[PDB]
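The structure under discussion appears below in the form of structure tokens.
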Number of protein chains: 4
Amino acid sequence: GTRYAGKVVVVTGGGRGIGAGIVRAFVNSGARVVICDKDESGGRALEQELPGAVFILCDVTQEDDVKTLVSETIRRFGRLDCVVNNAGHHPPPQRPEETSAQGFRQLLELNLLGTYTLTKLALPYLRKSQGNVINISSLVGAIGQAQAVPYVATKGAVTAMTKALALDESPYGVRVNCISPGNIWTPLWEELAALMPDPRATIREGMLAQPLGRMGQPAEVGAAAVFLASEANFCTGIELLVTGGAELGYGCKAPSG
Amino acid sequence: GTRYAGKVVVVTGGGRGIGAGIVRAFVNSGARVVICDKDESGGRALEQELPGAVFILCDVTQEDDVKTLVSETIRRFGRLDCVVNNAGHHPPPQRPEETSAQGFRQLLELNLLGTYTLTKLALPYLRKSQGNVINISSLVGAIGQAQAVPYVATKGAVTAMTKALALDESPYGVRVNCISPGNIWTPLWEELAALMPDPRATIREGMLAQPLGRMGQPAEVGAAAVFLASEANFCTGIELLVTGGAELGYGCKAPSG
Amino acid sequence: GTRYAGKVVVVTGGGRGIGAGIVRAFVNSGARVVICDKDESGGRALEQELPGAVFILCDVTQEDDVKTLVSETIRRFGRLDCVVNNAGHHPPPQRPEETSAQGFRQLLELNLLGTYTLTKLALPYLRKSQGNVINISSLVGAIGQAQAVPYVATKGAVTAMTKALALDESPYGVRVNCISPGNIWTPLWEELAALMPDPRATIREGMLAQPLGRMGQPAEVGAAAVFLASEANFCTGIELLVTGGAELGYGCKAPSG
Amino acid sequence: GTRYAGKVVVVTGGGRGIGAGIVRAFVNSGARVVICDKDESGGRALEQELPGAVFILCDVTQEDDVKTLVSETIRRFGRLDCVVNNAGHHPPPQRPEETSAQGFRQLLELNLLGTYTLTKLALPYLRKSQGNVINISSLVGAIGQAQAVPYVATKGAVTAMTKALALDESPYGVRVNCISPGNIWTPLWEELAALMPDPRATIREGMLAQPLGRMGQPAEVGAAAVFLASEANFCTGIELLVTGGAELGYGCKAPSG
Ligand SMILES: NC(=O)c1ccc[n+]([C@@H]2O[C@H](COP(=O)([O-])OP(=O)(O)OC[C@H]3O[C@@H](n4cnc5c(N)ncnc54)[C@H](O)[C@@H]3O)[C@@H](O)[C@H]2O)c1
Ligand SMILES: NC(=O)c1ccc[n+]([C@@H]2O[C@H](COP(=O)([O-])OP(=O)(O)OC[C@H]3O[C@@H](n4cnc5c(N)ncnc54)[C@H](O)[C@@H]3O)[C@@H](O)[C@H]2O)c1
Ligand SMILES: NC(=O)c1ccc[n+]([C@@H]2O[C@H](COP(=O)([O-])OP(=O)(O)OC[C@H]3O[C@@H](n4cnc5c(N)ncnc54)[C@H](O)[C@@H]3O)[C@@H](O)[C@H]2O)c1
Ligand SMILES: NC(=O)c1ccc[n+]([C@@H]2O[C@H](COP(=O)([O-])OP(=O)(O)OC[C@H]3O[C@@H](n4cnc5c(N)ncnc54)[C@H](O)[C@@H]3O)[C@@H](O)[C@H]2O)c1
Ligand code: NA
Ligand code: NA
Ligand code: NA
Ligand code: NA
């Protein structure tokens, strides 16, 4: 691959799901990729599978993990061109009264402050390389979702933070963009559906939530990330929707009384 | 009513439906209201019913009708403070290949150029009064809709035009805003449902398209218009959604293949 | 005042600035208002000034403060119809590398989790009254701002949270909306400008950031809040911009190389 | 080039500016490209320059031109995979009272109905190929612009139409997306600046309107188009901003009175 050759990319949560799709896409483009993940299973196997990907164990909520991730990346590959903040979690559905402030704070630690912390530690190197930041947010940050107040709020914050940082880093040539996926078929989606009374019905509903009639693939989020890194040189602060059109038109969400 | 007392308001398409709800709201606020409509039936009765509303027959697609509407309004009431461009039409559902360029042009004449023409003729008087313009657009201009390519396009244009005009008229103190209703229960909604194989099913689906579980009322669009005219003095170029939350969250719009 | 008569409203941060403008607007509408604030000076004086407003000392970041705020409101007035989450802070400008994770967390405590906590404690009473929630967010949550990564992120979260909660509470008839002000002339604005090398220049730039050529008033945010509470009965999950058109058109933000 | 090899692309207005950048990008990707333009000068030279691009004279406002364009494309290349509706015009700046209904209609003919007409004639072939439609809209359709009411309205319509058509064509696998460029340095930009009292000042202002401090290049819009055609397989109805961040943050657009 040639479109991002000679570049060094860090993908957090890259061991499975969307993150692994982004890893594969960047390897396919000719980049060297550092797979960051808190769990060893998927990321270790991915390093063995892909020439040009290596795995570094790193919990993005642990600042010393993240510092070591950046310093190890520079020590081993000599530059850093792109950070993809994909690490994140969607808790099982919760009515608002079932949420807690402390659960909210914990989700903010992963989905929001983990992204903030790696970005901060990476920006000195991204400025040297005129690199770029790609945050993986969520369509539900923009349109809301039921039984997910903390999750929706963390993604609203990521999308907004992306624009604020794009403004701060534009004088240095560092672009900052986000991708907002809708329903992408991943192990997280499958686990969440399994908790439901009728998992197959839940999966069927998830497919029909978009006009294309299917969920998206990790590879399709990966292609969007490679575009933003390698070819979107006049794009900064944008929110790239990868949703199959879920946000378009009327649907079933529930005569004038 | 006191909140818009001494003000003179023109509402196009005010003979029935949303337009009549806006007329009643402005009368209730203390304004004098000119009901403009191409059909006599509803608007004539409304003039008889409401002290402080009068009916002027006017087809907004006919420039000489509109010129007479403005000059008659000034001749009879001495000022013009607010123009509500509500006149518009939603054709029966049409697949894209069933549309025509000439039908598209005709819908543009009513939904878009009629609004443009009255606004243009009224702005000299609105500048003298530091008045304001309220365009009735549609939620589907923002999110799209199936089988309505011309309609959606005309409303996308109205919402965009509202922002361009807000920019041009801001130095003169003239605010320009729009309201984007979703499903409002009106005679147009009822007629359109009647064409469907199961009208009651279509009406039931329309109610459940919003999380509030009902369609909106003309009076609720009317309250939003009075707010924009009388109290939104720092609002210009905004799109006020009156939709019951139809744009929020996932719905049925149609595993990763 | 009649438009919200017999209703009971809680406004956080109501001692000064936007919050005090919202308090006055709701009193003017006939509501009883509980002024919540962490500082005594402004809120105590406002209680003495306004018949029908009372002051309750409450730091919204302290859960026991908030519990007492809700229980005292119910004990004293017998119902709760509207909660306005206005309490919030905009730190002095900070480049991203000057921010800290712990400062970010602290700003999240005030701007985001304080709003979450009062909303949660109030919703059982809002469900009984078919009341509503109004969150005061910020235009910069939607469009970003330079040197304000934590602030922008907290407001992106508030706006997103508003839509998620609107979805959860719609089956109970509880509407949840937000207002996104732009530049409103308040003591916070004046303090922030005073830190600048040329405060008058900074204030002049703030006025010209919107096409209307002035900043907004607290009373204008207050009118928008009363509209959402009392008359926007088909509005839920909306973001009402009160910005003077700052988001419209091109401006100075910094030939094809 | 390999990423869109074996595909056949029609680009309207492809003789110069953004359109020519899109032509070059698709040729570079391995596609065969039909350059459609109303003027011969640029498009004829481009056909001679690029193996795999051919020029067909076609005014998109003339329905018989467009029918011949589609039938000639099929006759010569055997399939049609992507239509890029780029043809469009930005009139010199006009205050609203300087616009006319008939000038508005004429601009609608080019910017809106030309796009509608080619799309309609091409969709039977796009359905056979599971092809896609890319409309070139404008950032000012979304945020407005001063002294451009007709132009802004036509682009608001294109962006909205894109979502409506995405909904209609999703069951057939045909994606419909748009690109919204901001300031791209083109012959149209240069001509418009030349009309200004100080062209260099106008160009300088155009560069500083985005946080990246420069205008965009046609090649950068071209890269975004190739991404949408070849790799955005789960994107439909999206508006891809190619603006350098012009829509982000506050700027100069013109204390609380
Ligand atoms: N799947 C969807 O439909 C969907 C939709 C919108 C947004 N998203 C977002 O996409 C991203 C990826 O989601 P997914 O579906 O691939 O989920 P996933 O659970 O399948 O994979 C997430 C990966 O991140 C890792 N991770 C979690 N916490 C971490 C931590 N503290 N440090 C490092 N790595 C950590 C996990 O171990 C896992 O390998 C998330 O940010 C999610 O919010 C997903
Ligand atoms: N009803 C909804 O759910 C809905 C949703 C979104 C937007 N809207 C918009 O709201 C507006 C009003 O719609 P409605 O549901 O009340 O429709 P309606 O058919 O019930 O009423 C429209 C009124 O406008 C009049 N009118 C039509 N053409 C006219 C012309 N050329 N000149 C003057 N008057 C003319 C009609 O005679 C009628 O009195 C329209 O612009 C429509 O697009 C409606
Ligand atoms: N002023 C603007 O231009 C502007 C723009 C956009 C959004 N906003 C938002 O509007 C809201 C009000 O801002 P303002 O300009 O009136 O600011 P302000 O500083 O003038 O007033 C805020 C009030 O909230 C109180 N408060 C702060 N922390 C609190 C806590 N922990 N518990 C209880 N009360 C607390 C303060 O004591 C003060 O009385 C904030 O949420 C702010 O982010 C303001
Ligand atoms: N340049 C910018 O900053 C900018 C910004 C936003 C959007 N746009 C849009 O991008 C598109 C291209 O603009 P540009 O800057 O390259 O302009 P341009 O004037 O440099 O090129 C437009 C091309 O389209 C052709 N064309 C015009 N009318 C036609 C017709 N009837 N039939 C066929 N071809 C026709 C012209 O002959 C020319 O070759 C337009 O739709 C424009 O609105 C441009
Ligand atoms: Na490897
Ligand atoms: Na009367
Ligand atoms: Na009192
Ligand atoms: Na050639």
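Each position is counted from 1, following the chain as shown.
Structure determined by X-ray crystallography, 2.0 Å.
Each residue, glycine too, has its Cβ placed from N, Cα and C.
Quick look at what Swiss-Prot lists:
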{"type": "ACT_SITE", "residues": "D:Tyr151", "note": "active site, proton acceptor"}
{"type": "BINDING", "residues": "D:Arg16, D:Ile18, D:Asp37, D:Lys38, D:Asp59, D:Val60, D:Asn86, D:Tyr151, D:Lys155, D:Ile184, D:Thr186, D:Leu188", "note": "NAD(+) binding site"}
{"type": "MUTAGEN", "residues": "D:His90 to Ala (Swiss-Prot position 93)", "note": "Increases kcat for androst-5-en-3beta,17beta-diol and 17beta-estradioll"}
{"type": "MUTAGEN", "residues": "D:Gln145 to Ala (Swiss-Prot position 148)", "note": "The catalytic efficiency (kcat/Km) is 30-fold increase for 17beta-estradiol and 11-fold for androst-5-en-3beta,17beta-diol"}
{"type": "MUTAGEN", "residues": "D:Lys155 to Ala (Swiss-Prot position 158)", "note": "Lacks of activity of testosterone 17-beta-dehydrogenase (NADP+) and estradiol 17-beta-dehydrogenase [NAD(P)+] activities"}
{"type": "MUTAGEN", "residues": "D:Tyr250 to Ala (Swiss-Prot position 253)", "note": "Lacks of activity of testosterone 17-beta-dehydrogenase (NADP+) and estradiol 17-beta-dehydrogenase [NAD(P)+] activities"}
{"type": "MUTAGEN", "residues": "D:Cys252 to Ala (Swiss-Prot position 255)", "note": "Does not affect kcat for androst-5-en-3beta,17beta-diol and 17beta-estradiol"}
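Overlay of Swiss-Prot feature records on the structure.
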residue  : record               : contacts (Cβ under 8 Å, 6+ apart)
D:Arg16  : NAD(+) binding site  : D:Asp37, D:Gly42, D:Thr186, D:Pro187
D:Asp59  : NAD(+) binding site  : D:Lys38, D:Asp65
D:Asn86  : NAD(+) binding site  : D:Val11, D:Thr12, D:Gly13, D:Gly14, D:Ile18, D:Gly19, D:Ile22, D:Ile136
D:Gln145 : mutagenesis position : D:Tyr151, D:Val152
D:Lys155 : mutagenesis position : D:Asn111, D:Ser137, D:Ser138, D:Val140, D:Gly141, D:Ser180
D:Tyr250 : mutagenesis position : none
D:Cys252 : mutagenesis position : none
With a CB cutoff of 8 A to chain B, go through the recorded positions D:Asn86, D:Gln145, D:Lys155, D:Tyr250 and name the hits, or write none. D:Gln145, D:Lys155
Recorded positions, contacting chain C; criterion Cβ under 8 Å; candidates D:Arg16, D:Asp59, D:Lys155, D:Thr186, D:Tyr250: D:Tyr250
So 11 residues are not built between D:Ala254 and D:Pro255. What's the Cα distance between them in Å? 14
Where does D:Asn86 (NAD(+) binding site) sit in the DSSP three-state scheme? coil
Counting every protein chain present, what is the number of Cβ atoms, excluding its own, within 10 Å of the Cβ of D:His90 (mutagenesis position)? 21
In the three-state scheme derived from DSSP, which category covers D:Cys252 (mutagenesis position)? coil
Validating a neighbour-count step here. Other CB atoms within 10 A of the CB of D:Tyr151 (active site, proton acceptor): how many? 25
Of D:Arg16, D:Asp37, D:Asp59, D:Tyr151, D:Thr186, the recorded positions whose C-beta sits under 6 angstroms from any atom of ligand 4 are D:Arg16, D:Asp37, D:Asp59, D:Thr186
So which of the binding-site residues is most packed in, judged by how many other Cβ atoms lie within 10 Å of its Cβ, out of D:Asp37, D:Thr186? D:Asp37
